[PDB]
Amino acid sequence: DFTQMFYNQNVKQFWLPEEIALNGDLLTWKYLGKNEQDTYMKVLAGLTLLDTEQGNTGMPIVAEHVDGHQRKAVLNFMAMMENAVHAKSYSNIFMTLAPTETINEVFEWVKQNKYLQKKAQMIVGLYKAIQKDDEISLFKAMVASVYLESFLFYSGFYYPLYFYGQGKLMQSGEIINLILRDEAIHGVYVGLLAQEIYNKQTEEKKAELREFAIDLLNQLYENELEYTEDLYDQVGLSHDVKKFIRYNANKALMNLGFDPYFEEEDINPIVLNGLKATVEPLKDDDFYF
Amino acid sequence: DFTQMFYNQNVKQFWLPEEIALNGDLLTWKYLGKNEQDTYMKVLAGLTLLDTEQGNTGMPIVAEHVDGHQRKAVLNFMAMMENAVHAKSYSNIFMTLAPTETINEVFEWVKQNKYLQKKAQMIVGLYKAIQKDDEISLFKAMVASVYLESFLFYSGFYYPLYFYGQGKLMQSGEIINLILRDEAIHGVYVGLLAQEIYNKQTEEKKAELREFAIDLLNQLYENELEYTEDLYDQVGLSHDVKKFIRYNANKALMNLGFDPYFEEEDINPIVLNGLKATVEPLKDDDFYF
Amino acid sequence: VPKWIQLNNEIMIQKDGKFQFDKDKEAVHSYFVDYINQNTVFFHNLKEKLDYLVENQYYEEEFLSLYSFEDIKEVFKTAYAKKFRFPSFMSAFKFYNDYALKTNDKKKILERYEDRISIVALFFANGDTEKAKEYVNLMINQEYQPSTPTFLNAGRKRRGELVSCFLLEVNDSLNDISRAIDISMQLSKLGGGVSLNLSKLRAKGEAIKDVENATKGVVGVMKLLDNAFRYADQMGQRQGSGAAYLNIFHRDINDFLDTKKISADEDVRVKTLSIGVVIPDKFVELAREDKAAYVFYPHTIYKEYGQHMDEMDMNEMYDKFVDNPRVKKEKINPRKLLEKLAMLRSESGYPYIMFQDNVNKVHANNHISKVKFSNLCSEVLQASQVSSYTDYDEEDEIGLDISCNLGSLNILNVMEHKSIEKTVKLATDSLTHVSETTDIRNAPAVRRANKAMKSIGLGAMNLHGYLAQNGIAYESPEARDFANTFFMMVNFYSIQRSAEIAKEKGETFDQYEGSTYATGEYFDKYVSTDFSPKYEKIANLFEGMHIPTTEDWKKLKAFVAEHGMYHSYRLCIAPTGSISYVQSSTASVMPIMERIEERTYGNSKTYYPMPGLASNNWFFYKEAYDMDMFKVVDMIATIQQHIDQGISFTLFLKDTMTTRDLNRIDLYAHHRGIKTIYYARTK
Amino acid sequence: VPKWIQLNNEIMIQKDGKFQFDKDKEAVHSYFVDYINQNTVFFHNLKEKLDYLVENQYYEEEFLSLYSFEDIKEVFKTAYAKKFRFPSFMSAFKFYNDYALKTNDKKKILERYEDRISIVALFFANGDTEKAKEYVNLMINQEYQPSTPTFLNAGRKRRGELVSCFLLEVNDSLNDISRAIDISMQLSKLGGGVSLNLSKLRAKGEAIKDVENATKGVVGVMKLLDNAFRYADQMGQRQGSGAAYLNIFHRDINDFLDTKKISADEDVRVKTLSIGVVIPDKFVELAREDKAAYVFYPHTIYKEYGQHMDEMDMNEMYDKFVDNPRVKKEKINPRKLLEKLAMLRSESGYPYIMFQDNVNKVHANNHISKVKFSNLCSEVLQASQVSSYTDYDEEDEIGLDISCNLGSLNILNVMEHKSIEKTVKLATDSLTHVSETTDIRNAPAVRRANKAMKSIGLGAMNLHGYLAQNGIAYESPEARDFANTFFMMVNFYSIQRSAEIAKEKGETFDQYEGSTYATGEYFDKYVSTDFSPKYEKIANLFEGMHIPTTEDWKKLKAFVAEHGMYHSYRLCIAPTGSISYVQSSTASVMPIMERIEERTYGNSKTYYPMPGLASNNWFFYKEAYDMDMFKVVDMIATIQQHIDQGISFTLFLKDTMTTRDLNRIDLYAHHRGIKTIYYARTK
Ligand SMILES: Cc1cn([C@H]2C[C@H](O)[C@@H](COP(=O)(O)OP(=O)(O)OP(=O)(O)O)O2)c(=O)[nH]c1=O
Ligand SMILES: Nc1nc2c(ncn2[C@H]2C[C@H](O)[C@@H](COP(=O)(O)OP(=O)(O)O)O2)c(=O)[nH]1
Ligand SMILES: Nc1nc2c(ncn2[C@H]2C[C@H](O)[C@@H](COP(=O)(O)OP(=O)(O)O)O2)c(=O)[nH]1
Ligand SMILES: [Mg+2]
Ligand SMILES: [Mg+2]
Ligand SMILES: [Mn+2]
Ligand SMILES: [Mn+2]
Ligand SMILES: [Mn+2]
Ligand SMILES: [Mn+2]
C-alpha cells in the first residue's frame, strides 16, 4: 500500500554535498568557545560513525532479507543515500572545520568512547543476528534500524540544530537538516516494513515482540542519558537535550505502530527554529431490491 | 587511482525516467507491425529481468565483498541505478505504450522463457557463490557482472537503438541511451576491480581464470544466440543482432583486460546512428566607481 | 490539570461496573464556578453592560434602539428566569469557546448563554417585545437553535454574514469563471461555504472560438477555485471551504474524480475543494443494465441545441445526444464509474452523491429550474439560474444563486414541550427575518435569489437522542413511524406559517404561481395519505398534540391556494456540527458515531457522553457504524418525504465493508428516494 | 533529411579552415524551391486571392474596403517590385513557420513575405494608397519591423490583439485583487504578457478590518496570479506569461524573492510568474553605507499618511517612516538583500531590477505619476494610476494601466538607406495607428490609458550587427559614439513626428501641459549639448544624413511648446525575440550571444550564423559572454539617455564570476543611469 509513494518521496528528496558551500561557516566557527567546538566535533563524529554502520550493514542487510522488487529498490536507494551522500557530507563538514590531525584525534576518541560504542554495537549486534527466512529476527533488526534512524541520531542532531536556530554554522546546519530529513523518511519506511511482520504474528508473539521493543528502547534510552551528560554538561544543555531524546523516542515508537512511552514535553524553541478497503465489482442484482 | 573519478561520473549522470515525457512515442508505436511490437516488448522485458537481478543481487553482493568506503559508495550507487532507475524505466515505457493485459503477459513470458531463465540462473548462481575473503569466487562473479553489463544487455539494446536510428520511438530510445551510457561505465568499473584480483595471481592461476572467463563467455554466447533467434526471426533481424552481440562481447573481454575473441564485422549503420554561483560578500569599494 | 477536566475524566473511571455519568454535572459545575464566573465581566446593571457593549464596538446600536431599555431588561429577565443549566461540561465549554462574546483580546467573557440568547431574540423580533420574549422562551428552552452563523453573529458589530451556505452557477465563459472566482472569494471572506456548479463548463479538449482542443476543462477551474478558497481563508481564522459539483454525464467526470485520489499529481489534486457528483436516473439505469454509457462534451450540446447539457432532461435527451453526430462523446462503463465512486468514497469520503431525479421528482419549483447541484453540506436543493456575466462595459444578466438560512429544531425539547407548531412557526419567522436582513453586496445572483425566492432552511436535530431517551431503536420501525409523523407535522406547520406570512405581507415568492404549491400537486400525498403514527407507543409520544389529518391538509391546501406561499423552500436538515454540543443534542437526524466522545482540547483530553446516555438507555444509543446502513437509508427516506430540500446523509461504514457494499448502499438510497449522500465515514 | 537543412548543416563543415557561410544562401534557395513554392497556394490573380482570404475568415473586410482594388494591386506590385530575398535559411524558416498565413488545417501557405507586408501596410495606412506604398517600401527594405503581435495579426480576422505588453496596478483590496486576476486572464487570453505591481498590497501579517495577522501577503496574490496565468495559456502553445513587481522596501520582499528559489516549496513557489524588484536610490544608498535598512508594512503607511508607500518618495519619506511609531517596519540588511538578489539572478535569472530613481529622474510625466514598475520584458517605463474597483453595485474608479505598441527600426538597413527621419516618422505613424485601433473591452484601465496617454514604443535592433559589419567593436568608444548620435537622431525625429501629429489632430496626450515637454525642461541637454559624432569614422557613417544640432533642437523645443506632443512615451527598446530572424538582425541593441547559433526544431538540427558574419568580421562579432559587462552597461546607458522608456537589458555572465561580480555590474548600471536590468543569463 505504500512502497511506490515512498519511492516518489525518496527520489524527489535527492541531493548532493556540493550543492551547499561550506566555507562561510568559518565566520561563526571561530567565535565558538573550546567546549562548544569540542562538543560539536564529538557529536559530528558520533553521527558519522553511526551512519556508516547504517550504510555498510543496516540498509543493505534489510534490503537483502525483505521480499519484493519495489521494496528492494527503495531500500537500495536509501543505502545509496547513506554511503554516497550522507557519508561524503559528514566528511566535507569535518574537513572544513578542523585540520586533518584534529579530525583523526576526535575519531580516535569517539571510537574509544564507552557510550557511543555501547549503542553502536547494540544496533550492529541485531543486524548480525538476522537469519535467512526468519521474519522474527528481521523484525528485531528493523526495530533496531528504526531506533537508529528516528531516535539515536537525535542526541547528536540537537547541537547542529541548536546552532542553526541561532544563525550559527548555517551551511553545515543546512546539510544536517537535509540528512535528518532523509533519516526521518528512512525510519518511517522501515517502520512500516516492521509493522507488516508484526501484524502477521499471533497475539502471544505480538506481546513478546512489544516486550522486545520496549526492553531495547529502555537499554538504549538509559545509555543515551549517559551519552548526553558526557557531551552536553560542558555546554549546559543536557536537560533540554533529554527532552528532545524522549520526544524522538516517541516518534520512533509511533513509526513501529506502538504507543508513545514518554509524556509529552515542549522542545527548546531554538532547536525548533532550526527544525483502500477492498475493491469488489458490482455483480448485478445489487441494482434490484 | 580511479574510484573518485567514477564516483563523480556516476553521480553526475543521475537521472529519472520521469524527466522524459513518453506520450510522443504513441504514434510511431501504434504504426509498428504486431511482430515488431511483440519483439520490442519482449526485448525490454528481458532487460528488465537482468536489471532486477543486477540491482537486487549482483551490485549489492559485490559491494559487500569489495573493501573501501569509496569503492562501496560507487557500487551502492550503481546498484540503486539498476533497480530504482533502470528496471523501473522499462515499466514507464510499458505503461505508456501497452495495455495492462499485454504487460501482464510479457512478465509471465519472462518467467517461462528458457533462455532468459538459463542466463539468470548462470549469472545469479555465480553472485551467490561468492565466499567472504575468497578473492577467486569474487573475481568469477565480477566476470559474470561484466558479461551482464557489457555483453548480455546488447541483444536487448539493439532494437530500441535500431528504431532510434530511424527516427522512431525516440523518447523510449532516449531512456535506453541513458541506461546504455550507465552500463558502459558500470562494465568498465567492475572490469577494473576484476583485473585487480586477476593481477594478484600466479601465471598458472591466471591461465585458469582466462579459461573460466572464455568458457563462461562461450556458454552465455551460445544461449544468447538461441534467445536472439527466438526474438528476432519474426522481424528479420537475427543475423544483424548476432553481429552486434559479438562486437559487444569483445568490449566485455577488453573491460576484463583480455584480447578480443570474435572477428570484426560491419554493424547496421542504423544502430550506429542510434548511438549555484559562488557567493562573495560585497565590499565597501564595490559601491563606488 | 483543571479541576473540571479531572472531574470530566472520571467518567471513564468505571465504578461498580458502570461509567460515572454523574461526574459530568460535577464537571460542568466546577467549570462554571472556577473559570466562567471568574472570567465573566460583570456590570452593576444591564444598562451599563449594554452601553459598554454598544460603545466598545461589540453590538449594533441599530437593532437595540428598536426597543426601550425596559423592554430589553424584561427580555433579559425572561432569559434569566429559566435558570438554564448546562447539563454537561462539553455544552458549556463549546458555548463559551465558540459562541460566547469575548473581549477584543479574547481574555474575558462578556456574554453568558442568557445574554447571547437575549441578544439573538431581540435581533429576531426587530422591535417587538412580546416576539422577543417568545424567541427567548424558544431558545432558552432549547427547542430551536439558530445556525452557527446566526447564533454567533446576530447583534454583533464585527460580525460575519448570517448565511454560510452559498450555491453558485458558473457559466461557460472566461468572464463568468473570473466572476465565479471573485464571488467565491468574497463569500469565503464572509465566512460562508461556497458550492459551484461546474457542469456548464466545457470539457477538456474543447474549442474556444475556432481554436479546437484549447480548453483545460473543469479541472483548471477547479485549481483556480481551490487557490481562491485557500487565499480567502476568512482572515486566517478558519480554512476556506468550497465545493464543486459536476454532472456524472459531463465528459470531465473522470478527471473531476481523479482530483481526490491519494496518488493524484500536484497539478491535478485539489486540497480545499470538496467535490460532489450529480447522478441522473439515466446513469443508474445504464449501470443497472450494464450498457456502456457516454459522457458528453457540454459545448457541443450547447452549440447543437442552444441549451446547456445540465439544463436538459438526460432521461429524454440521452438517446438524442448519443444519436447526434454533432454531439461529441466518449464511451464509458457506468458500472466502472460507480465502482470508482465507491472506491473514492472509501478512500477519502468524496464525492458527495446527488441523485438528480430523486430531487427533481418531488421538487416544487421545477418551473423556475431543476435542481442541478447541492451545497457544501449536501442538503440545500433549490432551483438555480446561471448568470451571464458579460464584459466590463456591458450589462450583466443576473440569475439566481442559492443561499438559504439555517435553523434546527431540537426534537427532544420540542417533543417534551409538545410545541411542534409553535416552535416551527417561530423558527420560520426567525429564518424569514434572517433572510430579509441579509444583503450581500458582491454576489448579485445570491442577493437577487435571496430577495426573490425567500428560501429558508429549517432543520432538526437530536433525533437519535430523543429516540434513545424514549426507548426506541434508531433502526426500529417505530423510529421511522415517529420520524414520519414528526416531520409531517413540521412540514404542515412550516407550510402554514409560510402561507400566513404570505397573507400578512400580501406577497409570495417569485414565480410561485408555477410551483406545485400553487397547482396543489404538492399536497396530493398529504390529502390522500394519513401520516398519523401506526404504533401505540409512537402515538403516545404525541399525546396532547394535534397531529394534522387529511382534512387539515386539505384546509392547508385551500389556504395556500388562496393566499400563496412566502418561501420557495423551507426545510433542510443541515449537519448541525458544533451547535449540537451547546444544545446537548445528537447531531442532525444522523445516528451517533460514538456513545462517549473522546476529544483533546489543548493539552487536556475531554470526554463527552451522548446526551441522556445512561445504563438504562446504553444499548438504545447504538453507534452508527454498528448499524445497518439500509435501515438508516430507510429512516432518512422516511424523513426526506417531508423535507422539501435535502438532508445531510452521512454513510457510516466499517473497515470490512467493500466497494460493492458502498455501491449497494448508494443504489438502495437511490431506490428509496434519497436525494443526496453526504459522506462515507469509515471506522 | 530535408535538402535545405542538409545544406544548412554544411556551414559548420570547415573547408580550408573557414566556415562555409555561403551554404546558407544555397540552404534558403533550396528551402524555397523545394518546400515553400510547392506548399504555397497560388491564385490566378490577386483579386481571387483576396476574395478567397476575405470569404474564408482569413482577413478582415473592413480595412481592405477602404481601398479600391487597383490601389491594393498597386501596393502588392510595390511589395513584389523589390524582389526581396531572404539572406539566410533561418529568416525564411522563421517567417514561414511563425508569421506566414497558413490554411485552417495548417497544411499550405497563403501569404508570402510580400503578401504579409502589403497587408500590414494597407492596415497601417487606413485608406491612404501613397501611405500604404510608403509602408511597403519601409518594411520590404526592412528598415522598420512591426512587433510580433502587429506583424502577425495585422489584417487577420481570427487574431489576437496587436499589443502584447500590459502593466496593471493592483490596489490593496480583495475586489481589486479579483479584478486583477480577471484582467490578467482576459489579457493573457488575448495573447499579451501582463505585468502587475504588487507594492500597494499590504504585507503578510497585516490586519483585514481590525483582525490582525490576517493578510497572506503578496505571495498569496502571487499564487493566485500564477494559477490565473496557467489557466489562460491559449492552448498551451504559448503559456500565459505574467510578471509581478515589488518595491524593495515592501515587507514581503524576502518572501517575494523566495518564490524563485530552487529549494522553494510547492505551496510558495510560482512557476509562470516572472518577478521584478523596484529599487529606489534610498536602498542603494543604505547598502552603500552598510547601514540598517527597514522594510515597511504598506497598510500601516497607508493608514498613517493616507497614501500608498509606492506612491510616496522613499528618498524623502524613509526617515519619516522609520521615526513614525504608527508605521510598522522590519529590520533588514540591505547588503544581504543585494547579495540575495545577485544569488537569485545567478541561479534563476530573477528578479528583474528596476532602478526607480534612474527611471524617474528623467521621466517626462512625473506629474501624472512616477514609474513604479516595468513590464514582463522590463523595458516599458510609463506613469500609472491605480484603479479602485469597488463592489458590484458601486461604480469603479478607473485608473491608468500601461500598454504600448512595439516596433523596431533596423539600424543596419536604416543607416544603409540614410533614412533615419523617414523611417522614424513612418514607424511613429504606424504605431499611432495601432494604438488608435486597439480597444481592450475587458481591461478598463488599459483602455483608458491607451486612449489618454497614446503611448507607443519605437525600438531598434541590429545595433551589434551594424557595428560588426562596419568594423566597430561593441565595447569600443566609437560604438557608443554611434549609438549616441543614432538614438539622439531617433529621439529628435520621434519628438518631431509626435509634435506634428499633435498639430494635425489638434490634440495632445492627457495631462501633457504638466509634462517636461510642455515646460521645456526635457530639451535642456539637447539645446545645451551637441550630440554629433566625436570620431571621424562614425561621422562618415552619417554622411549624407543631416544630424540635428543644438539649433535644430531649440527649433524642435519651440515647435513642441507651441503645438504639444501626441504621445506621452515614444521610444522603448524591447527584446525583439523572433522578428530578429525574419529581419536578419541581431536581437535588440544587446550584443550577440553566439556567433553561429545552433538550434533543434523537431527532429532537425540547424545552424544560424549571425547576420553578415564572415571571416573579415568574425572577431567584431564578439559574443556577449566574452565582453566586459561594464562596457555593455556604458553602451546601454549611452542609448538610454535618448530613450524615454527603458531598454530590456540582459546581463551575460560567465560561470567564473561570483555573486559579487553580478552585484558590481548592477551597482555600476545604477551608477550609470540604467533604468532596468532584464536578465542575468549565464553561460
Ligand atoms: C479578504 C482578504 C483580504 N486579504 C488582504 C488582501 C488585500 O490586499 C487586503 C485588503 O482586503 P479588503 O478587501 O480591502 O478587506 P477590507 O476592506 O474589509 O479590510 P480593510 O478595512 O483593512 O481595507 O487584505 C487577504 O489576504 N485575505 C483575504 O481573505
Ligand atoms: N446586573 C447585571 N445584569 C445582567 C448582566 N448581564 C445580564 N444581566 C441581566 C440579569 C437580569 O435578568 C437583567 C437585569 O439586571 P439588572 O440591570 O441588575 O436589574 P435589576 O434586578 O436591578 O432590576 O439583566 C450584567 O452584567 N449585570
Ligand atoms: N496572381 C497573383 N498575384 C499575387 C498573388 N499573391 C500576391 N500577388 C501579387 C503579385 C503582383 O505583384 C500582384 C498582382 O498580381 P496579379 O493579380 O496576377 O496581376 P497582373 O500580374 O495581371 O498584373 O499581386 C497570387 O496568389 N496570385
Ligand atoms: Mg463564450
Ligand atoms: Mg479595503
Ligand atoms: Mn544517513
Ligand atoms: Mn538513514
Ligand atoms: Mn542497468
Ligand atoms: Mn549496470
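Sequence positions for chain D are given in Swiss-Prot numbering; the residues included correspond to 6-688, in order.
Header entry for method reads electron microscopy, 3.7 Å.
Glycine is treated like the rest: Cβ placed from N, Cα and C.
Feature annotation from Swiss-Prot assigns active site, proton acceptor to D:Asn380, D:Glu384; the stated evidence is similarity to another entry. As annotated by Swiss-Prot, active site, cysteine radical intermediate applies to D:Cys382, with the evidence given as similarity to another entry. Residues annotated as substrate binding site in Swiss-Prot, with similarity to another entry given as evidence: D:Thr153, D:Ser169, D:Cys170, D:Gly198, D:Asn380, D:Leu381, D:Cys382, D:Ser383, D:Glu384, D:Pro580, D:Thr581, D:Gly582, D:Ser583, D:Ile584. What Swiss-Prot says about the mutagenesis result for D:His255 to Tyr is this: In ts-A 73; temperature-sensitive lethal mutation.
Overlay of Swiss-Prot annotations on the structure.
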residue: D:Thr153; record: substrate binding site; contacts (Cβ under 8 Å, 6+ apart): D:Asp103, D:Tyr104, D:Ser169, D:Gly582, D:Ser583, D:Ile584
residue: D:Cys170; record: substrate binding site; contacts (Cβ under 8 Å, 6+ apart): D:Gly197, D:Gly198, D:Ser200, D:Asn380, D:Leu381, D:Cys382, D:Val385, D:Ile407, D:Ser408, D:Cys409, D:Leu411, D:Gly462, D:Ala579
residue: D:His255; record: mutagenesis position; contacts (Cβ under 8 Å, 6+ apart): D:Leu203, D:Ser204, D:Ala208, D:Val223, D:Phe261, D:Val300, D:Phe301, D:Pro303, D:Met314
residue: D:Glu384; record: active site, proton acceptor; contacts (Cβ under 8 Å, 6+ apart): D:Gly462, D:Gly464, D:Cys577, D:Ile578, D:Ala579, D:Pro580, D:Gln650, D:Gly651, D:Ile652, D:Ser653, D:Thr681, D:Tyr683
residue: D:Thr581; record: substrate binding site; contacts (Cβ under 8 Å, 6+ apart): D:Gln150, D:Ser152, D:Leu411, D:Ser413, D:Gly464, D:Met466, D:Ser590, D:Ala592, D:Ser593
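With respect to Cβ neighbours within 10 Å, the recorded positions D:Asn380, D:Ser583 differ, and D:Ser583 shows the lowest count. In the shown protein chains, 28 other C-beta atoms lie within 10 A of the C-beta of the residue listed as 'active site, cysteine radical intermediate'.
In the three-state DSSP assignment, the secondary structure recorded for D:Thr153 (substrate binding site) is helix. A coil conformation is recorded for D:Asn380 (active site, proton acceptor) in the three-state DSSP classification, outside any helix or strand. Look at D:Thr581 (substrate binding site): DSSP puts it in coil. Pairwise Cα distances among D:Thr153, D:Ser169, D:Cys170, D:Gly198, D:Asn380, D:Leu381, D:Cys382, D:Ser383, D:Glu384, D:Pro580, D:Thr581, D:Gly582, D:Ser583, D:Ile584, which the record gives as the binders of substrate, peak at 19 Å. According to its DSSP assignment, D:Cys170 (substrate binding site) is in a strand.
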